[PDB]
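Report on the structure given below.
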Amino acid sequence: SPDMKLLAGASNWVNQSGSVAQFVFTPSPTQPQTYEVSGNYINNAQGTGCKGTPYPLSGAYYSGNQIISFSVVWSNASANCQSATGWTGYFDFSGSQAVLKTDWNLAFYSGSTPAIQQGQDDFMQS
Amino acid sequence: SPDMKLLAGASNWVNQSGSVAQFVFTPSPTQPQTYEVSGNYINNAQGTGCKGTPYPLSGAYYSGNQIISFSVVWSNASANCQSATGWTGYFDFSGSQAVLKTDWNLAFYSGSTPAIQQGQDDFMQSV
Amino acid sequence: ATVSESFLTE
Amino acid sequence: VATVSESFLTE
């Protein structure tokens, strides 16, 4: 099935701007039907910083109905955007093309002012 | 300094629903000024499932300006609500009591219909 | 574990 | 070493 082979940790999930999430799953030590999520995210969102290099991602995945939540802190060897994003959503394997539908929040500073911006990303399996 | 006490310990934070997050921070082996978030969350929100027992949390924290993003999958030994929540936000240590301000998304199913519900939690430090 | 339809509805 | 940007939205 499609919800299997997601679990292989072999695939790319590409959003509407060409940003890429590469997920890796490991069984949760304590939670039934749950996986720890690792992997990398390559940003391509228009007008944003920290594009084009891998950032580690972390979170958790519920295999019972294929729901996921994962986050990235925008700090690596290439660029630091002093920010973090969290995506939460679900895999839809019903169509011939699998889609991960997410809502996200981006926390960041503008001067000394903190803010949290909202958006939506849909990722298609390549 | 408030930023370093957070890194050194297990701190507890109560939100406006009476729910409690406990955070532990471990330095990332690859990301500078970045920490793996572990800990647990106890849901005490009225009208909800999966209340009154700890769920593990996971995510990441940026020490440079104290921004966090963390998640819970609602499956443990006690109850399974077949869902997950992600919080993202920032710590404010400027007042006499520290506050964590977040926006959250809850992904879940109603019958065969998926949905993602949005909200906001403000957590006050337990000291 | 007691299974709820979701976090909102039992 | 990494380049530093004010935010993910603004250099």
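We're sticking with Swiss-Prot numbering for chain A, so the shown stretch reads 28-153, in order.
Looking at the header, which is where the method is noted, we find X-ray crystallography, 1.6 Å.
Each Cβ is built from the backbone N, Cα and C atoms, and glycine gets one as well.
As given in Swiss-Prot:
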BINDING   A:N42, A:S46, A:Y68, A:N70, A:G76, A:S110, A:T112, A:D148  biotin binding site
MUTAGEN   A:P83 to C  This mutant forms a disulfide bridge stabilizing the octamer and preventing dissociation into dimers upon biotin binding
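Locations of recorded Swiss-Prot features on the structure.
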residue: A:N42; record: biotin binding site; DSSP (3 states): coil
residue: A:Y68; record: biotin binding site; DSSP (3 states): strand
residue: A:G76; record: biotin binding site; DSSP (3 states): coil
residue: A:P83; record: mutagenesis position; DSSP (3 states): strand
residue: A:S110; record: biotin binding site; DSSP (3 states): strand
residue: A:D148; record: biotin binding site; DSSP (3 states): strand
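The distance from the Cα of A:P83 (mutagenesis position) to the Cα of A:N42 (biotin binding site) comes to 17 Å. Largest Cα-Cα distance over the residues recorded as binding biotin, namely A:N42, A:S46, A:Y68, A:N70, A:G76, A:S110, A:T112, A:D148, equals 20 Å.
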